[PDB]
Amino acid sequence: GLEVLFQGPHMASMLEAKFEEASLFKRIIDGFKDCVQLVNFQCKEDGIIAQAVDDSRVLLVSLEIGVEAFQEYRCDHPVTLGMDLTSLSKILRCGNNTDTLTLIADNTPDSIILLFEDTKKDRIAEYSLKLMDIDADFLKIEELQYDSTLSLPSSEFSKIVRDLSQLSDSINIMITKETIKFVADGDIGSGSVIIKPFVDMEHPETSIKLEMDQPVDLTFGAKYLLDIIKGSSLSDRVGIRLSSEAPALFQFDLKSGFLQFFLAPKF
Amino acid sequence: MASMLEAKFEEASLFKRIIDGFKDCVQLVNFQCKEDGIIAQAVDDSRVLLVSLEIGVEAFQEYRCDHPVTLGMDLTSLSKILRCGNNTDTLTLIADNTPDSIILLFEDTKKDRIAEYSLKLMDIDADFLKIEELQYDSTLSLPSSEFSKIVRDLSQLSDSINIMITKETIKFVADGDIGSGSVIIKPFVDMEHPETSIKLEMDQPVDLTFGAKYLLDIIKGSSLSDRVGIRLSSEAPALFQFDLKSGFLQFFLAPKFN
Amino acid sequence: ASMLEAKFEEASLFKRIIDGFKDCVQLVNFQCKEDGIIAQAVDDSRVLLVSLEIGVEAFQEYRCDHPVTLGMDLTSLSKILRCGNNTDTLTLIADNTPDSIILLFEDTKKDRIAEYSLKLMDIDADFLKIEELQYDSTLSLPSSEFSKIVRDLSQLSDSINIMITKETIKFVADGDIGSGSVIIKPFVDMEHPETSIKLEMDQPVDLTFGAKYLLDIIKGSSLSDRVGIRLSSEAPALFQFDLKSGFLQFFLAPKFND
Amino acid sequence: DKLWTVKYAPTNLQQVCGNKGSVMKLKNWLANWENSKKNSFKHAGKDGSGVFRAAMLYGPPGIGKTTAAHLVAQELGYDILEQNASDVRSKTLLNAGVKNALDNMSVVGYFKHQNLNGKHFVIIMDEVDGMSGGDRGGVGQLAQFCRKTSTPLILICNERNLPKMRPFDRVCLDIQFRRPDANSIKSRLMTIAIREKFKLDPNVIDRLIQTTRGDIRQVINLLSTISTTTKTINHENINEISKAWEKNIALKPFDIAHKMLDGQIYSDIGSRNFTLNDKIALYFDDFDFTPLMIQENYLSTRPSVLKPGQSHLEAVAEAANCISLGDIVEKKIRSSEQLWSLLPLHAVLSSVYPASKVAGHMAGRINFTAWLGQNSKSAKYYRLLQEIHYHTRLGXXXXXXXXXXXXXXXXXXXXXXXXXXXXXXXXXXXXXXXXXXXXXX
Ligand SMILES: Nc1ncnc2c1ncn2[C@@H]1O[C@H](COP(=O)(O)OP(=O)(O)OP(O)(O)=S)[C@@H](O)[C@H]1O
Ligand SMILES: [Mg+2]
């Protein structure tokens, strides 16, 4: 009766992080929502660190939201929060435009609170999500130098991937003679998109930066790349790095941190 | 020049929105036509939701209807037809004596385009219910677009949505397996935009739980009125109503077990 | 050197074109010449035949010295055709006796070359037959204004009857749930010539078709903003879609009605 | 104006001819439901109808199942929410429809309210053994509801022992309906007649029931054929119209067996008035039952066609043999949708020939075929013996079971002290016993 006051705000909490904008997080989770299913969100005093490897065990997502993405952040002790993105997606869809999003957890979490506050305080919405117990995987901070490093608009990169993925189930990427090439040999035909390092000055946004060191030629699963391009919903341009032995790194920069996929070539 | 009923919708799109408003939970429905206007109630297939309509003579650029006639029709068929009519069109309902069908004339300003459709009526043995204006424990009202969002949001969490009106406060809760969902809204009145204000006339507390599926179906009336009236009482079906310039589309939803 | 050098002013052109075939027609052998491109094919039912004619006028450059025969699959081709940005230019390239055709997309500011290979389909068939060249009636209306009337009526019947009567274009459909009739007249809006509807009649026409096909037809509405239709009793109806240097025409056979 | 089965449809369980025992068993269950609920359905009362959320009615066509379920519901004040084969009951729609009323109350239950259940549902999932490919996963989802419902649930079907119905086994109170009793149907039919302004020989009203194999719905329809056929019934007509009706519309399968078995047709004289071609043709007057009919009563005649000095027995053995051969022929005719060109031979081998061997004076009387219902008994029991095997296969082919499960009867029926001893020491449960009890009986 009189206890019709949400709990989130008043409970003893070890984690209380308000976002700059609800949508931010909503967007974040979407960028890797389709690849992974259950991920552990390790929260520290510095921010958020999440990682996960697909069931096939050939793709690796790595998130990292810096403390700068928050209006106010105060996690005061390391807490691991495992949770299903499918459920997380649902909660995240309840957020409006002019609604703030606060993640709250008590010193002994068995679930996580997602509180939505509005301008006109007349509207408060509190969602609680049951935590999952996953076997957290230690950070694979391995930064093996990549033979080549490039970056281009995410919108134009997505198409390339999506367009060729029509011709074959295996997209190829070559970095020969400081020139980017995308090949797709399929059953019905073939595809070949080639883009040289272009640098506009009026619209610096749209540019192709490249760094060749060793001839590159790798083949990954298109099905995967199709999901990897989802990050296109966070960063204007995506940076890729390719190595002769180390998996491929696709990064989508974010003010606070970034979303990055580590896809392992198909041999 | 050969009919017992001849109405002419001011706006064609209207009758469509009016029917798309409940053509998902009800299939066959009897439209009682008389002097003042059109009235029609129909029970759900699962017999949980009662739907009542009322179209006043003030929604037609012209409304005849000599004698009282029953137009039993299948909303799926009727819906296919109404889908035909375009923007600049004056939908005219036409029914002869003791009809077997019904005509829907889609004329246009430019009398160079006329489109008329015939629709075979259905034989419906409607279990006519006695709806009586009751005194509900609580009576709120809010923007239909908001009630929609709330209902759509919570429905992702549970198959049941609990509506609690305690101490002049509207609270919707959804407790599922993945987690819970709680939304609370406090009454107010913005003179800037009266239509975005949340009302609330409580007289006694109310704690009812409704099937999420039926609310997802009722929120479809959110194209007829920018506001939705909700009347709740511990001992009666909830009442969700949408106001029409000349009538209303109301839903009576039976609650779940305690 | 390329025996077949075909550059489309805009890659967005050859795209709207193939959208007409795509669904109703399976495989289509493309025969090239010195004045442009031509191709035809027919339904496995032998009810509808498509005839395509592309003139050089819709090319920024054309050079096909010696005539060619490009057999290819639309579903495979329609794919390759989507890989083009609205800032590129398409270029058909085939060598002596093609074993696969080449489509080249290019920009005009940044070095971006998109070259796709495409095996060719050989069906050992090249029967191009056309005989009608004078109909009892010719009419025209906007491709969108048509596709509408079509799908509306498609809801009430498997057959649609285009009845051409004294200066009155009439489309009718009679079915299980009811009937449907759209009668539009020849009118011209001095301010909107495109939405104008012209109809020149000589001898009355009355012939029914199978909505099935009629539907796949209104997909060529993507090739232009106005469709021409010529009728003649006991004779395949001709639906033509105008294009700057050519056109896409559908020849649909009626149904013996007595 | 309306069909008779309609206007004369029960209006109270006090009008369901037969199964009165099962109707009771039904009505009870629907009564102690609230309590069964109160007790978490774990208290199988003195009836057993206490651990079951839902009841499963089953039995032959037109015997009152659908009438009972509806009636028993309307009697306890509940409101009815039904579905049947004409509806799409796929797992998807099932979960998007009724799943929502399993714990909901009637919206009609309010504008109707002293009713104590008026605001509660009784879900009648009818014609469940009719859920085809248009109901993917329907039975499964439906059988899952029988465990998680919070309102009475009634399911009806014709063949409970089917594979498609397996998922329902342990989940509900299945009450059986058998073919109503003749006296019940005879009495009922009489009542009808009287109100319909006509009379009929209890021998006619009797054989009908026998032909209808108990289908009370069928007899009613079949009995509405008289008044509907003739224009005006009179004082005298009643006794004669029975003929044209009985020998044509009603018991036609009999007038066939009659004619066929009349020796006057096989004697030199009649032998040419009613030719070989006509005898064979009589077969095509109901090639379905004719073979069954002749076999049924080719041995209940006083032959007048025997060769001089030929015993009744001998002539019968000859027809017995032919009946046998004709069977062989039928099997093949039914092994290829394209063999109908063998029916004439079957006409000869299954009817005309056997007949000619014993035709003459009708000693007893023409009886309906015993084979049909007799084929139900045998079948309906193979299913039992079967499930019993797929429970003992642990402990001989299903055949070696019915021909060795003899000893078991003793140590399972012997005296009925050592009760639990043998029962449990067999690895059997409640149904494992109730089932094995039926067949053994
Ligand atoms: N036991 C009965 N007592 C009296 N009338 C009956 C009985 N069984 C059937 N009838 C008549 O037959 C009609 C149909 O009976 P139902 O109960 O609907 O049959 P049913 O057993 O459900 O048959 P199905 O659907 O073929 S399984 C009723 O309207 C009655 O007039
Ligand atoms: Mg039935």
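Residue numbering in chain D adheres to Swiss-Prot, whereby the residues present occupy positions 295-407, 412-693, 697-717, 723-747 in order.
Placed from the backbone N, Cα and C atoms, the Cβ positions cover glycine too.
Taken from Swiss-Prot as is:
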BINDING   D:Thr299, D:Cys311, D:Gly353, D:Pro354, D:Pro355, D:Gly356, D:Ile357, D:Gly358, D:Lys359, D:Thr360, D:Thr361, D:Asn456  ATP binding site
MUTAGEN   D:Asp427 to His  In cs mutant CDC44-2; causes cell cycle arrest
MUTAGEN   D:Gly436 to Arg  In cs mutant CDC44-3/4; causes cell cycle arrest
MUTAGEN   D:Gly512 to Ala  In cs mutant CDC44-9; no effect
MUTAGEN   D:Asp513 to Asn  In cs mutants CDC44-1/5/8 and CDC44-9; causes cell cycle arrest
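Projection of Swiss-Prot feature records onto the structure.
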residue	record	DSSP class
D:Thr299	ATP binding site	helix
D:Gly353	ATP binding site	coil
D:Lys359	ATP binding site	helix
D:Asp427	mutagenesis position	helix
D:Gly436	mutagenesis position	helix
D:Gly512	mutagenesis position	coil
Measure from the CA atom of D:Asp513 (mutagenesis position) to the CA atom of D:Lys359 (ATP binding site) and give the result in Å, rounded to a whole number.
12
By CA-CA distance, flag whichever of D:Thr299, D:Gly353, D:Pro355, D:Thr361, D:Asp427 among the recorded positions is nearest to D:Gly512 (mutagenesis position).
D:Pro355
Quick one: of D:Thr299, D:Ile357, D:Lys359, which binding-site residues have a CB closer than 8 A to some CB in chain C?
none
Compile a sequence-ordered list of residues in the same chain as D:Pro355 (ATP binding site), six or more apart from it, whose Cβ lies below 8 A from its Cβ; state 'none' when nothing qualifies.
D:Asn456, D:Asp513, D:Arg515, D:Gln516
Say we define neighbours as other CB atoms within 10 Å of the CB. Which of the binding-site residues D:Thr299, D:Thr361 has the fewest?
D:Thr299
Candidate binding-site residues D:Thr299, D:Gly353, D:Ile357, D:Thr361, pick with smallest Cα gap to D:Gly436 (mutagenesis position):
D:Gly353
What is the interatomic distance between the Cα atoms of D:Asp427 (mutagenesis position) and D:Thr361 (ATP binding site), given in whole Å?
17
State, in Å as a whole number, the widest CA to CA span among the ATP-binding residues D:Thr299, D:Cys311, D:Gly353, D:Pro354, D:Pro355, D:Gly356, D:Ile357, D:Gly358, D:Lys359, D:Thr360, D:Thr361, D:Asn456 given in the record.
19
Chain-internal residues near D:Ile357 (ATP binding site), provided their CB is under 8 angstroms and they sit 6+ positions away
D:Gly312, D:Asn313, D:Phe475, D:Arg476, D:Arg477, D:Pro478, D:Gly512, D:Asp513, D:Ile514, D:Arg515
Filtering D:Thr299, D:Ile357, D:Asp513 (recorded positions) by proximity to ligand 1: which pass a Cβ cutoff of under 6 Å to any of its atoms?
D:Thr299, D:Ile357
Cβ-Cβ under 8 Å from D:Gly353 (ATP binding site), same chain, 6 or more residues apart: which ones?
D:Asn313, D:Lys359, D:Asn456, D:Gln474, D:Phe475, D:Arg476, D:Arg477
Within 10 Å, the Cβ with the most other Cβ atoms among the recorded positions D:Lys359, D:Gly512, D:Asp513 is that of D:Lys359
What is the total of other Cβ atoms whose distance to the Cβ of D:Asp427 (mutagenesis position) is within 10 Å?
19
